[PDB]
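A.B. asks: Sending over a structure as structure tokens; questions will come in a sec.
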Amino acid sequence: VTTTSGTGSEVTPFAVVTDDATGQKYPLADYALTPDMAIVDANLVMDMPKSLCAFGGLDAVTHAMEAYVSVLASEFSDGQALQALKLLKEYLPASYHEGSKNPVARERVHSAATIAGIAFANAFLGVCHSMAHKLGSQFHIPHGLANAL
Amino acid sequence: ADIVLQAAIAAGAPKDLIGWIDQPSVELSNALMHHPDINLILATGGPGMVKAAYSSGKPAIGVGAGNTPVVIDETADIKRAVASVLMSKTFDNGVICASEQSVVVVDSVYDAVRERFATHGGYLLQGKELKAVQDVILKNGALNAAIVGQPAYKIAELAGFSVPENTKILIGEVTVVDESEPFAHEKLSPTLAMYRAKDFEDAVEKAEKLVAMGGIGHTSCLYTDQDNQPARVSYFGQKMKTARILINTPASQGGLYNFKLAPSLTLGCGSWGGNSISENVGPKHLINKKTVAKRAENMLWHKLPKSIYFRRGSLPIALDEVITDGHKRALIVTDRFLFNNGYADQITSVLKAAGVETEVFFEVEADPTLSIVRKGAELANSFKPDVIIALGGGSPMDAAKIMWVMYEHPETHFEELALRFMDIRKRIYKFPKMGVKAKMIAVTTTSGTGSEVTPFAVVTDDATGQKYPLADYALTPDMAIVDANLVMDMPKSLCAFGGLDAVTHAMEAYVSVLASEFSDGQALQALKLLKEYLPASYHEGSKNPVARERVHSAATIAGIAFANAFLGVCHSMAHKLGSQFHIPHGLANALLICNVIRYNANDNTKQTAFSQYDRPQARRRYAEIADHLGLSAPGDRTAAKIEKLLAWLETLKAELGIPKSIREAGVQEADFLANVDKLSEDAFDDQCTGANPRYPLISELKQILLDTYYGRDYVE
Amino acid sequence: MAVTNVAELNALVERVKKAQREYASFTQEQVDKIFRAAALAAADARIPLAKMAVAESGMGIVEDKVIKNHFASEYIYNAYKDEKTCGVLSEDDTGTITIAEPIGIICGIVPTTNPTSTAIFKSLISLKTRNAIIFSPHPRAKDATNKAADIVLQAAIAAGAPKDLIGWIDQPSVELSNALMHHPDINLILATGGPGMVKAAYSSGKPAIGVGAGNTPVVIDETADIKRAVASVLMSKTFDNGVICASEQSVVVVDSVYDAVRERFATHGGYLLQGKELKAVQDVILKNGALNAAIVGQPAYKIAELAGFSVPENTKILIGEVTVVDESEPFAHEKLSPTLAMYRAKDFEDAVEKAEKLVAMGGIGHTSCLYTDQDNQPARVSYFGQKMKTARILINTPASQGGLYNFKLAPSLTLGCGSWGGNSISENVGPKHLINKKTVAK
């Protein structure tokens, strides 16, 4: 069950853990870790501030902008990556200035975060999401900023 | 009543909550029943006022009492049953309702109970005094009130014959049972009626008339040995029509009797007519329950097979995974044409090398007829497979899903699934769980049908010729192989046959009312590449391998979308045409797609509350295709924007090699006008019309079929 | 063989008696098998029967009767599929057995409104509870009901059922149907239709239940959606020309949004009228003392020609503007035609009061709908349900059904009561009113 709009971690088989004594990452990836049922609800994202809708949404934009250009892109995922970018270019601005006062835009943005999740579950992320994965861990900046600048 | 009132008054109740009448009269009580402020009557007593209670124009229930018969046979305990009835009739002078009123005994033991009764508490009478008591109970054609509840001895003084003080009850010996005999009616006095039975069988018959004479069946009790004669008690219950069937048990109660029995009263009925069984009145007959319903928003879904594999030569590698996993037994479902070719060794040989038991199923033809699927299930449960691998596109892959259900649930009849699961829009009934002892692998052989990814199955019955569609998200295969090396030599006359089927498969799911943001991108990606090298896959076939591979993966992409959003009406007359003209599917929806689009963009009788305000429109959704596919001027109008889309659809047929109208597609005028009416109002009911936002009418589903016959273009 | 008068009815009923006597011994095993085959033939024979259900009736349209026949034929084999109605029902050790027994021959009146939708519903619950029915349809729609009953019969015949288990009368008459109700061999009556014969069914000295229809009011206040409630009611009243029982019969709107609806209705599908033709419309539905049979199920435009004034073809329904609510004005009674009544409310509070009188006028409370915002005004919906007396409370929901609406709702019919009026609430008739359970005690 997803309570954030912008990270597609409910449909993808990716998980990262850190060591206790030391600090190097322990990434894991096996199609078998995908949940056998994912619930995408929008009423769980209604009052989160205009400082998490702006970083999750950009995280979703980054999640799909390079899955279309990744070397692992097939004719099965460019149909979904090209849709999230189309969907977020007309609802993310409307879900930031107006916030919950426009509930249709929030639902569209939340639903299109999982679509990018489908896109990057099969194709894999580029260098933009790897350097951003470390630069957001040493300087303790949230995930969503690092791939935005 | 006042005691209960005052108890309730000092507990929080209003002051005049219970009322009663003083010095009542028949005229005063009548005004109470006809009062328009009273909406229930609880009537108790004999058929003196309960009969009038029913004929009052108001809902009423009556706690009546019918003469309960007692049956004692030769196998019963005589010494014990004589006294259980004896004490139950002397309880409150036998006034408690639904008490004993008659005893029926066989001739084998009749003499035994006669002197026993006179010995313990009875006093029999047979002379002139016998026809004295009967005249006492009935005086004016109705029961008198001068002997109700009185002890037995005093009522004998009324008739003039002395009876000793110690005597408990008085009993007559009467054979004729009717109205003129007054000893069968309810008496509410310590008296009993004794009846002559020649055997057990007539005893029950002689008890049927007694219950029927009381009008309402309340209780029945017979005394018998319940341990060595268990059939007699079972026979006794299916013949008497009463709410209670007691054995070796007093009717009302004792003075260690059974404690969890409802009282004789609190058992009412709602009719004075015959064959009426009483029921226990409780705080449900005096209560009315209302139900509210809230308009709950509907949620969509996106359900797909767990794994989909696709590339040039992806069958052996995907098949290998199955070998590595534990899978010993597997069967392959196939058609006829491909087996005589080298299209079956490329899957069996790779299986035999690893070593697994595979069998041949080569009898499925173009349309499954419920006869070969049954024999397939018969072969399935005679082999106990662990993996079901489908082969072929369309017919042999749809039938494999039904074989899977019938193999995993042999007890469930097919005709039970014909009314529960026929449309994927309801979610209140669940399929029995599947995949317990098998799993489905789906492989395609033709480019342009995504049936390996959808939860759809259509079964024809060869007896009459009726289709039984099945649809639920449990028949979806657990794996789909999309390989292209097996399509390098398909005839150019058929590569595009299914190719245009996918065009209508994707174009129709985009404008469906169930279309969501999840299935819109895939429905659009399929159309985008089909104008790029699908015609190349037609003219080249083998001169351009890559185009055929690219088109083949698009059929699943078209199918991956409509498996979540049902097709519209175009895929309905397509079903109907392809099953009576024997034309193949793919052609049927090809030459009327250029005529059903215009019947979806106009003013138009439309279904309301959906596809009118919830969804934007259908005319502008087709407008997105013309600009998504890039065939629109920078500045143009929507009305003219669809025109160029239809123009592209027409001029692609100039090299697609498809007929211009249905008549030129190999059908005759003679066998159309006499069959169009029969053909029209069945496409209206093939689980379509969920999509195609416009609500169709039979009057407007024929002009389409008549307009396409002569090649004429529809216009109003 | 055909039956002409009482002389052959008094022999037809004996055959059904003899078949019922033998059929009562069947067990649960082959009773469900007969249930399966009967439900299939009802669903598989929906279109043909609906085409010939309007050829002689002359009212309604074929399109909407297909769904009505299909929904009613599959809903019965959807919740009563597997429940113990034969043999032993339960067992209490305490030895307490609770076997159940059927009732017997059942009478049934099929109205001209739904000659086949309710004919197959009644026929499909009796053979589930091991009893038999005799049908007495209207002379206008006799041939449609008889065919529907015969289809289920022949389906059950080739499943293990006795020969003469379901009967019907040809060329029926009022005097012939009276002899069927007073027959001492029938112990249940299922009466349906308007208050024309159900009143006589109650006054018959026999147990009887009636699937009636009260004029259901719809309440729309100022806070409700105005562009959505106009259409949900509009499509639910044009369903089969508004003959579906317990459909909309009157709308009550507050003064705030009255004119906001008046132009909308004329814009979309309505045609308002206020002149002398309003009197004509009132008189065109009363031939004498009650509702006439010449405008039942007819489209809106033709009845206007009979009423005198011309109305365009495209128009869907016609609606009057009447303030008085009594008997003299006939616009409050059930009409079974694509017509609606529009009422004046000064506020929401009087709207519910103006709806109490409408429900009480129908005699039996069946359904009542309110259109309001259910998310920021939750007190109003709670208040609305404790004031009316109806079996169903619907908010933001069409009365009968749609053409992705709610699926787990019982049909408008299969909801009967046991009294005419006096604040009576209907209930869903099912395979428990036709069964009697006996208890044995050891």
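Chain B is numbered as in Swiss-Prot; shown residues: 150-404, 408-756, 758-869, in order.
Structure method, as recorded: electron microscopy, 2.8 Å.
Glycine is no exception: its Cβ is also placed from the backbone N, Cα and C atoms.
Just lifted these from Swiss-Prot, have a look:
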- B:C246: active site, nucleophile (ACT_SITE)
- B:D487, B:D519, B:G546, B:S547, B:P548, B:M549, B:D550, B:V610, B:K619: NAD(+) 2 binding site (BINDING)
- B:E568 to K: Partially restores protein stability and resistance to MCO damage; when associated with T-267 (MUTAGEN)
- B:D653, B:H657, B:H723, B:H737: Fe cation binding site (BINDING)
- B:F670 to A, E or V: Disrupts spirosome formation. Affects the forward activity of ALDH (MUTAGEN)
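Show me how these features fit into the structure around them.
C.D. replies: Around B:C246 (active site, nucleophile), taking its Cβ as the centre, 21 other Cβ atoms fall within 10 Å, counting all chains. DSSP classifies B:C246 (active site, nucleophile) as coil under the three-state reduction.
The 10 Å shell around the Cβ of B:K619 (NAD(+) 2 binding site) contains 16 further Cβ atoms across the protein chains shown.
Counting Cβ atoms from all protein chains shown, B:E568 (mutagenesis position) has 17 others lying within 10 Å of its own Cβ.
Secondary structure at B:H723 (Fe cation binding site), as computed by DSSP, is helix.
Same-chain residues at least 6 positions away in sequence with a Cβ under 8 Å from that of B:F670 (mutagenesis position) are, in sequence order, B:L452, B:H454, B:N716. According to its DSSP assignment, B:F670 (mutagenesis position) is coil.
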A.B. asks: Check each of the recorded positions B:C246, B:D487, B:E568, B:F670, B:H737 and report back the ones whose Cβ is under 8 Å from some Cβ of chain C.
C.D. replies: B:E568
A.B. asks: Comparing the binding-site residues B:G546, B:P548, which residue's C-beta has the most other C-beta atoms within 10 angstroms in this structure?
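C.D. replies: Result of the Cβ crowding comparison: B:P548.
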A.B. asks: Restricting the comparison to the recorded positions B:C246, B:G546, B:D550, B:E568, which residue's C-alpha is spatially nearest the C-alpha of B:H657 (Fe cation binding site)?
C.D. replies: B:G546
A.B. asks: What are the sequence-distant neighbours of B:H737 (Fe cation binding site), meaning same chain, six or more residues apart, C-beta distance under 8 angstroms?
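C.D. replies: Same-chain residues close to B:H737 (Fe cation binding site) (Cβ under 8 Å, separated by 6 or more) are B:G546, B:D653, B:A726, B:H727, B:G730.
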A.B. asks: Do the recorded positions B:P548, B:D653, B:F670 include any whose Cβ comes within less than 8 Å of a Cβ in chain A, and which?
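C.D. replies: Checking chain A against the recorded positions, the residues within range (Cβ-Cβ under 8 Å) are B:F670.
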A.B. asks: Tell me the Cβ contacts of B:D487 (NAD(+) 2 binding site) under 8 Å, same chain only and six or more apart in sequence, or just say none.
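C.D. replies: Those within reach of B:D487 (NAD(+) 2 binding site), by Cβ under 8 Å and sequence separation of 6 or more, are B:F514, B:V516, B:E517, B:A518, B:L543, B:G544, B:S547, B:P548.
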A.B. asks: Using DSSP, would you call B:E568 (mutagenesis position) helix, strand or coil?
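C.D. replies: Going by the DSSP assignment, B:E568 (mutagenesis position) falls within a helical segment, counted as helix.
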A.B. asks: Here's one to test understanding: among the recorded positions B:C246, B:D550, B:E568, whose C-alpha is closest in space to the C-alpha of B:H723 (Fe cation binding site)?
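C.D. replies: Nearest in space to B:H723 (Fe cation binding site), counting only the recorded positions, is B:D550.
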A.B. asks: Can you tell me how far the Cα of B:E568 (mutagenesis position) sits from the Cα of B:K619 (NAD(+) 2 binding site), in Å?
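C.D. replies: Their Cα atoms are separated by 14 Å.
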A.B. asks: Measuring Cα to Cα, how many Å separate B:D550 (NAD(+) 2 binding site) from B:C246 (active site, nucleophile)?
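C.D. replies: That comes out at 67 Å between the alpha carbons.
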